[PDB]
Amino acid sequence: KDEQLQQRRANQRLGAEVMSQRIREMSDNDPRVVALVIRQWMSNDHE
Amino acid sequence: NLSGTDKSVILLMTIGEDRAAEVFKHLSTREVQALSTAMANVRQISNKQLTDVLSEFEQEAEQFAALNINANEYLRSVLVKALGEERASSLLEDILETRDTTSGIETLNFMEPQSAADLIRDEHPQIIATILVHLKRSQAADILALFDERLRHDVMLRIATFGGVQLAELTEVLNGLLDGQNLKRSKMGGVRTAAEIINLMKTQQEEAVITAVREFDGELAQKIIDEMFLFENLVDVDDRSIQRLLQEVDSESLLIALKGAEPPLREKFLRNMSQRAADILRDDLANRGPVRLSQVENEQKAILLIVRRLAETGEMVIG
Amino acid sequence: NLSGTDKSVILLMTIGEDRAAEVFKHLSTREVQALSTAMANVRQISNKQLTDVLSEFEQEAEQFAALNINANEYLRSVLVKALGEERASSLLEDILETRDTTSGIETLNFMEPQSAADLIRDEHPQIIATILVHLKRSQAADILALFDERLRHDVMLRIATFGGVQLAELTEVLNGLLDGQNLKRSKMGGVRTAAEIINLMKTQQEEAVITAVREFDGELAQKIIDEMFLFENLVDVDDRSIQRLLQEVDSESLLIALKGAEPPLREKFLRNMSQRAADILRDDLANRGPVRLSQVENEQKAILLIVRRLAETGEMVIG
Amino acid sequence: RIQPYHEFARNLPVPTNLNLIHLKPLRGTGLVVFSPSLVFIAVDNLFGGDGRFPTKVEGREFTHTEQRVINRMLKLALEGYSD
């Protein structure tokens, strides 16, 4: 299962990427707070 | 499944309270509590899923939001600042009520006319008149028909008298009506459900409760018995409908249910057979004696279930 | 065997109290005590087994948990924090009761209708009405049939009166009903077991206790005698059933049991023979005299055991 | 009503629920009673039911839910009388 272990290492890399994506989402929440509120309203309307 | 509402829900449960607070203040209570539960219990987390969620958020930001300034979020505050800078009249707030009022008028059109009437019967007849004028003509006619004769005539007379076309008082009137349906929807009246529940019960206990409610209130008991009624007389059930159901229903099942059913029911059900099928069914009724009443009731319940299935299809009006 | 419940049990007994405490607070008392016993007495430990357990836990963490934030474990606390930050109304707690109430309503549907009735007969008739409305229609009809006529009619009348559709009071009502079945299941009533135990006893002591309980309470003694009854009359036992059992049962065993049995029993059992088998059995009954009553009772007990085996199969209703 | 304790007990509608509420610093315990019809009506109003087809329970002890609703109404009465 060395390939499965490599897949687990890839999953750990994906988890680091997910943390970076979460940081990017946090950055979107952080910079342009107005734009974040506008996107909140837009997602609510799309909902 | 992941709908547009569900995509936003996943976005929210992925991002956090910083945007969840704005979404809540721009949102509704049931979805607020749904996201709170999602935060309390979450099992939709994956390394790729979260990144895809961020990508979907970026798509919404570049399209739905189009990277624009806060939409009525911080803008309404600058609008209030301009309102304060201009005359001391909160017209923007009145327009906000008008926005809910117009949306409520559209909702009123969507929702049931008789429920709208009974929600507005207690209110002022002039309220009824002005709201009926402002509503769609078809919805207005539906509510007019569902009104009693005297109240309907008074509403139309006060519609004729209605010329003030007022201006912010009308908006809060609709807001009050919306708040009187804003409360949890409920609608658990189930006028049909009593009947439905008794039908779900055993037939002997069904008859016993029918007699009991006849003693309780002949009117309510008769309504319950009507809810029990399902294809008992041809003229109301419609022959074309007896024609369509019973060719879908198994002929042997119809036969077994009929030999335990009343002869008028047998005749009205066989009148929509192909003549060969009717003759075969009658000949077998003569041949075999009444089989176990349990099996007869099982076939009758199968007939009723197929009636309910075709009611779900909705191609014709059952009875 | 190692079920999904058992896999989690092995996980817990392998990991320790640090996660066992959270599992207990999210878990139920019998499984808590089962894991406590497992900790007290453990003989499922192996060098490879423990590593495989860790791998299975990692699988659950990457799939069932999907590496997500505490699901309603620490989230409920942040939900309470938001609730505290918002209006002073523990709606989340009411929703928690509603969650148990809805689960209890589903459980109520699963569990026995008459037991549900007798657990709800003592409660308020309005409680019965609202719970019956909220339950499934089929389960509601079953409980309606199992009610007495007067109580059933009162329940349906109060169902008609039921329009308040209330809001957190309904949840705690179900919670009280669940707590009245939350207590150890018991169900050791064994209405059949007395009869079963007496059948397991010797036949002469069975008859003696039957007479004794007839003196005690003719009703209870008659019920016990009914529980003794097993294929004594054709009409209740069903000929098709006498046909099916006795071809499975050895013909010689049937013969030996019949020559010690009553002539009506012999006739009703032979009426479902193949005519050759019936003639052979009757001819041998005429030929051989009554063999030892011990052997006759052994053959009768074998007949009853085969009846119980086919009852286990459940293809038809024995008697 | 001013009457002997035996007269009060005789006039008391059996069955019913009697409650002991001490009054410090005065020695002895106070008593408050409520009718089964009253508790039935209050609890069905809590359920929101009309109650136009009521049932009368005699000799049968109050269920756990009935006694708990009795508990809240008892504490509400206690608070009202206290203020």
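Chain D is numbered as in Swiss-Prot; the shown residues are, in order, 85-167.
If you're wondering, the header gives electron microscopy, 5.9 Å.
Each residue, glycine too, has its Cβ placed from N, Cα and C.
Every protein chain shown contributes to the tally, and the Cβ of D:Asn155 (mutagenesis position) ends up with 11 other Cβ atoms within 10 Å. One mutagenesis experiment named in Swiss-Prot is D:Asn155 to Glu, and its note says Altered motor bias with clockwise rotation, partially suppresses a yhjH disruption.
For the published mutagenesis D:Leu160 to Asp, Swiss-Prot gives the following note: Altered motor bias with clockwise rotation, partially suppresses a yhjH disruption. In this chain, none of the residues that are 6 or more apart from D:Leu160 (mutagenesis position) has a CB less than 8 Å from its CB.
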D:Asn155 (mutagenesis position) in three-state DSSP notation: helix
